[PDB]
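Reading through the structure tokens given below for one structure.
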Amino acid sequence: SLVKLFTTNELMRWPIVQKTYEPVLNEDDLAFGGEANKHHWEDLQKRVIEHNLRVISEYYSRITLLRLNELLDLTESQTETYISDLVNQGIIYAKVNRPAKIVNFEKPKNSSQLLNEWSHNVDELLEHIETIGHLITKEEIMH
Amino acid sequence: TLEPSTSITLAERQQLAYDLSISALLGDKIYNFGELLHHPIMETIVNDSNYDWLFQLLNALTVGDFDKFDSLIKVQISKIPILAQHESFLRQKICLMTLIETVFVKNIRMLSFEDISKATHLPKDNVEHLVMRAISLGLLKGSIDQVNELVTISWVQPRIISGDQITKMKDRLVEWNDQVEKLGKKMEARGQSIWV
Amino acid sequence: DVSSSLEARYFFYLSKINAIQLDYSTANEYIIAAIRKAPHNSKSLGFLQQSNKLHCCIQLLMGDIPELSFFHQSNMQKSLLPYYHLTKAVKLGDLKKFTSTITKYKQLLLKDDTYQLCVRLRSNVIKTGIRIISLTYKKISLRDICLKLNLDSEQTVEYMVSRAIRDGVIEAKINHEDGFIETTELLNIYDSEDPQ
Amino acid sequence: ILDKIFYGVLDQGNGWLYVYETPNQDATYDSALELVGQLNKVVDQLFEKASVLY
Amino acid sequence: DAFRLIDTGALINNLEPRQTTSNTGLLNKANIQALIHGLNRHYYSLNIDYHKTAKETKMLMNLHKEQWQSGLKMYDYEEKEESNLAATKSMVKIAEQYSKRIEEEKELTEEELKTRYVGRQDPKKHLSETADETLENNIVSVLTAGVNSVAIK
Amino acid sequence: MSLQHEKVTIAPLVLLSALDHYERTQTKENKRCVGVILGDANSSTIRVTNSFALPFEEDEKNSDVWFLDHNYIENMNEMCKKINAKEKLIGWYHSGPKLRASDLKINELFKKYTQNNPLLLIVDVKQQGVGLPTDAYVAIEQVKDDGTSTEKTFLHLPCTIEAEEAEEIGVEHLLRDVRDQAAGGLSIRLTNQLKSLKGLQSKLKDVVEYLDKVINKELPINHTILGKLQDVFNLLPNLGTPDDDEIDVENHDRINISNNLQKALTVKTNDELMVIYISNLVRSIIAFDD
């Protein structure tokens, strides 16, 4: 149940993660409980926040930096600090606008990419319609 | 692929009918509600009290009627705790079903969150949760701007078909037939002689 | 079957008529055309002079403003001497210089039958003055403009710009309620279909 | 910014720095400038040849 | 090529001329060396014509299903930009070469100019072939874009 | 049997040979030549190298009644190895204008000898189609999820050709047409450009009237067809996208290249203008001298 959450891109939040799994797995040692394995429990917050950034990069291309606080369960300073570090890793890309009007997750796309995608679309349509026409014919015999 | 041989009794036919509805109501990726309505098993099995309300639940999903769905569920979720212990999926199912149908019938593939608030009958925070859930199942692909408050859809997952739906798909081709025809007639007219 | 002398004279005649019909656009091509058929010679000099005077004036009536170069590199500087001073007069936006230049040189201008064209440039000093002002300042108070062009009121200069952008030379729009004139120039016309 | 080592522009109308990281100067459009460049040389040389006819 | 045996004795009597009587034919000899030895000493070769029907023509000429899928189908537009870049540069080099040539091209004897100031392949001609291919290529490509964009939506 | 397929490649010989065999059984009017189909398979691409006639009788009263001479098929195959030992049954051709429902029952018989589901290649003898005059099906048996029983049905695959280079030049040698449906110069591809758009019209018409036929004349609501139709719309552009704005910027780019190329051509011909004048100029002197 723990891992199924993380292998999928899912909306989730930290005091949901914390509240469920604190009476479960802080009673078992290694990564959790202890006094030194609480610096390994401390690490899980970072990762829950980070799983969300990965979701939010994919779905949103623009979200408000204030709406994003609400999602991550953070103050504004921390929301930034995490975005910056995850981009350093290169796991996501972003650009933050600092008065918190926008954070836009992507690198801006090259002009050539956009056009190559449009050629790809058209070719699939023509392939569809051809095949559809031959399946129309067979169905006249059936009918 | 079921046999013409008869060795399935009415009990089994009804037992399966019930289970198939249970799977769809408590599912998260079953929009084959109409498929049950277009197979004899469940379409013609309404002939017990259990299959009065159940058939209406499958019908509620197709039309996007929330009020009817809630009234039937309100009674039954208690009686049967299989609905009770799986409720979250069950109420969110009709919101996801209405979400995919709205986008379908339009020729512009974007909805305001404000339009979704009205149509799925959720507050504005929970409209954003609905979008997130749908993309996570893989129903839809596209992008979100929260700063214009839009979700702009680029791809829709295929779904059941019905007479209504055919006319909706047909009209769009009528325009494109027309556009292709007159575009080609004008290009024909220019460089008449340059078809060597 | 024409001679290249016939063709030269012809395009030159259209430009004069055109200027009087406030065709300054077609007039400009036509006079540059006339000179290119026309030979360079000291034998053709009196023809070329009149063509070059006609050309300079056409540009100032556009608001295009002839090159300073045109006057110096030609071997005609004395003949075109009034046109050289007209080009400078309009450039600065100076009513005071301009009134002095056309009176001072009145008779010479009157011989060439271009005295009639020159008086029309009195409007054009005002229009050209405003095109400089919208480039130099994005937002500029009504009063400041009055200082530069020796004008009398804020309300008066508002009429002048109102009329000049009906011709659409200045490419601005007037804020009456705020006291300034704000240009709408930002290009990015390589995103428009204009290059096509 | 004067080097264009990271492009971007310094906005002191409000006190921000815009960070661009995007290509500047398209290769194809550039070489078209040289193509016109060569032809402007070439038509002068045709006109050198055409001095025989005059 | 086709052969047909003729009697050895007939060749002695000069009956190879006999085989071309009552038409001028399309007589030509496509191959000699061993052929003309064997003709001389054995055979009379035949020329080859082809028969085909109007049905069979249509079968032969048809070779694509993409006949109607080639002016709606297009190539990636990065590939087109690469192509325009390549083309313009190539003609830029050929123009410098042409310019060196056309500093003269005014002395007596064409042939002397071609050697001296390279008109070896004629950079005029060379630029014409290159210009014309990419110019024609771009008109189709723009036309494909504009058809699809307006018609489909 | 291979239940994996993707495409059918066809040699040119196959088509022509079935038309020859068709006229020499003297078949017409629901008597349709049926021969065996020979080639490579156990391959997603069905590669058909050859075809031959079988002794076959088609009754026109009933097409569910047919004659096939089974014994002949084994003997013929031994002689196929003599030619090349890599030709086996991979189906059977039909010569008719279109698919019959007696063709499903016929297909049964060739299963016995094939390591691949048997191919139906319709070789038309009126040479219809705006691409190749061949349609291609392979019989597949599947469950249908529409609430209907398990069918064996002929499902369409694309048609393509693979031609030996040796053979292909024979096609060029035979063919005296300079080709107006294949690439060439500007004008030739200008026809090819219009031809494709007119092909789309015809294909676009047939779908509209199929959809009308379903809800008034009650042809099966076939979900698999209509699903591909839903994806046509999702892959279809929407005005006001920055991708379709980039198309405007990309138009400018190639047109400008044409604009400079057009100027370049104009320059070059003006060199020849002056040349010819220098040729006339000399030839005045020569004439005057004579």
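Note that chain E carries Swiss-Prot numbering, so the residues on display, from first to last, are 154-306.
Determination method: electron microscopy, 6.0 Å.
Just so you know, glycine gets a Cβ as well, placed from its N, Cα and C.
The note that Swiss-Prot attaches to the natural variant E:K208 to Q is: In strain: NRRL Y-53. The natural variant E:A239 to T is recorded by Swiss-Prot, whose note states: In strain: NRRL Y-53. In Swiss-Prot, a natural variant is listed as E:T262 to S, annotated with the note In strain: NRRL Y-53.
When the alpha carbons of E:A239 (variant position) and E:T262 (variant position) are compared, the span between them is 36 angstrom. E:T262 (variant position) is 57 Å away from E:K208 (variant position) when you measure Cα to Cα. Checking the variant positions E:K208, E:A239, E:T262 against chain D with a Cβ-Cβ cut-off under 8 Å leaves nothing. There are 9 other Cβ atoms within 10 Å of the Cβ belonging to E:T262 (variant position).
Under 8 angstroms separates the C-beta of E:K208 from a C-beta of chain F, among the variant positions E:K208, E:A239, E:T262. The variant positions listed here are E:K208, E:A239; among them, E:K208 has the most other Cβ atoms within 10 Å of its own Cβ. In this structure, E:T262 (variant position) belongs to neither helix nor strand by DSSP; it is coil.
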